[PDB]
Amino acid sequence: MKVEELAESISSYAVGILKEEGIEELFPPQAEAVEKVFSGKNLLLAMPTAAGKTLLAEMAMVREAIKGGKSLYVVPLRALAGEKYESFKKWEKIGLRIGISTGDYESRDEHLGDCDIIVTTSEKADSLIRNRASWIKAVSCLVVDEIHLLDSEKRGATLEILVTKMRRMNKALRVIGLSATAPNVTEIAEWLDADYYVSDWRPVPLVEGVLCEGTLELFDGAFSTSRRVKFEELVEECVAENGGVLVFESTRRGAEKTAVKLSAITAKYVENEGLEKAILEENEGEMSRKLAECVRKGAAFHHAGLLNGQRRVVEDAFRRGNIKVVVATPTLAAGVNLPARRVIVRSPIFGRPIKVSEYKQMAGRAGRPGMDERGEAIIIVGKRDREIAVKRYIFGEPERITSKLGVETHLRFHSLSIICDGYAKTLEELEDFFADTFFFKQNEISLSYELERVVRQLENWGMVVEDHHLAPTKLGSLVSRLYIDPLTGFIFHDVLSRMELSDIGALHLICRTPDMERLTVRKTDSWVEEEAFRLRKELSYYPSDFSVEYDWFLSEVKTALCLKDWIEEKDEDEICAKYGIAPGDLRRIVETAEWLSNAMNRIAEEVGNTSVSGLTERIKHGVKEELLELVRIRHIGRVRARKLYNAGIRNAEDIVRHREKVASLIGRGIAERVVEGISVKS
């Protein structure tokens, strides 16, 4: 479409921006879709990612800004948000202000009001609405990326409620949904009152195959070919041509073992001693050293136990071809762009068989446009499951997208904020709200009976009052703005209004709530019961029987003991080994606990309980109180802070007055950076 044919709808300046990015002509599906893209009607675009639907959304947002509007772009994950924000920055060159929402817990991010394109997640967009962010009402166009996640038990409900809140607030809102292909995507279009464009076109053709007992059968449509080959050669022939290989495994253990195996192959072709160093800079425990050795050899594994920095290092080096093979778990976020000529799937389990949808998502990553004439996706399978792999996955179709909203926890969680935000003042109005959801579109089931039960539960919890009408209480408003589960708020409020808590008491209180991630109690964790009894008088409760409540309690206690070791400055590798977790797990647990500690303190303040104040910053840094002054300094975390403090250097003044000693204690380069920062701040 020559791109210049777009100059009438987006500016000629915008065409210029596209040319500077290299885009001279559009893909066939894009050219077919642009007319609907530049209309004012709601629109659903269902295409593979490689077919360029994000660019179509971008041009829609650019045109919306020229028309005097303002666009909110929502993604399901923070990482996806960073990627899209950085990619959208190019539009600043023609004067568009691009913003991304903050990490703050209960903020309005009012600064974003003057942006023309705002990137956020769906949870954060809902939070911004709950906190009365004033610029939401100025949004004229909402783009919902990955709207097929309506199918997800974890993420679908939030998408339904967010879209409904925005459409009821602004009748003139234009909604654009971006989806993977699925058999019923037009039902999503119908829910949005939208036009649609659906296409399976991809820029690189994909062939899909099964490897069984040393024979590969490969399919282009209904036509197949056969080859005598093994897994190792399938990887190596690709590595030798810098083609990029992505291997999916079911478990972390499998991914690590396969990455170590393949590193022997990749070592013949590359060495990255700098990348090995980068892998080890935050952590150098057992997993990290194994990963660093893989990376120096040109391989990597990729799972939730890596630190975020390690994941970023692996992803960038893979995009650069320094890392030849990445062995990942199926948790690998869809938005992580990992261009590979060849995808190899050895992960039959996920959690629970792998969905056809998930297999197809792994398969569609194969084929690097402009490099590969063909992408290959290969399932490795035993002779027993070979027919299943051929017939249900290779020749399968992705499942129908079906609402997961109709579950009591989602109904309770969202009904609280619907009532708090004023979207519904009566039971009939609450039912009317839910009649606008995708759930209702698919099922036409009125939830009156279930919603009544949920409202009664919220009323027994002190979150709402059913007077003449339905209203939030003070606690309900607070809980809604904190974005915690109503049950979490009830537990916090009930305990903190009755008693003061020690450290372990408040950590355990956090670990009682449904929002906290808890550790699994293993057969070797009898010390957890010992510690639970020894500390029981510090806890907000202790079970009476040895019922299943007791096992749940032991899980809460083990998680609280982990957080306790964290804030008592235990070495993080020792924490990982003691609790059977990886460094990335400890970071994720700590971040979740920090968020919930903040919410617990807000509730504590409202009831006049001072006994958990100070916990949140300790959880944030993993330090005893004495170190807080030091860790607020940039480049000073728990380790450097403890080293300085133990040498008598206990605040920024001491650092500045003892530069030489500081340099001997934590390194001269580090000390120069730290002194520079402190002198800057004064």
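We number each residue from 1, going along the chain as drawn.
According to its header, the structure was obtained by X-ray crystallography, 2.2 Å.
Just so it is clear, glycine is given a Cβ too, placed from its N, Cα and C backbone atoms.
Sequence annotations record features per position, and here Swiss-Prot assigns ATP binding site to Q30, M47, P48, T49, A50, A51, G52, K53, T54 based on sequence analysis. Non-local contacts of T54 (ATP binding site) by the CB criterion (under 8 A, 6+ apart in sequence, same chain) comprise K84, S87, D145, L178. In the three-state DSSP scheme, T54 (ATP binding site) is classed as helix.
Residues annotated as domain 'Helicase ATP-binding' in Swiss-Prot, with sequence analysis given as evidence: 34-200.
When secondary structure is read from DSSP and collapsed to three states, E146 (mutagenesis position) falls in the coil class. Counting only residues at least six positions away in the same chain, the Cβ atoms of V75, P76, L80, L178, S179, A180, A334, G335 sit under 8 Å from the Cβ of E146 (mutagenesis position). Among the mutagenesis experiments that Swiss-Prot reports, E146 to Q is described with the note: Loss of DNA-stimulated ATP hydrolysis, almost complete loss of DNA unwinding.
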Extra residues within 8 Å (Cβ to Cβ centroid of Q30, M47, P48, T49, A50, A51, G52, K53, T54), ATP:
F27, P29, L55, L56
Residues near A50 (ATP binding site) in space but at least six apart in sequence (CB under 8 A)
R202, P203, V204, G364, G367, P369
List nothing but the largest Cα to Cα distance in Å, as a whole number, among the residues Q30, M47, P48, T49, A50, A51, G52, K53, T54 that the record says bind ATP.
12
Highest CB neighbour count within 10 A among the binding-site residues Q30, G52?
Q30
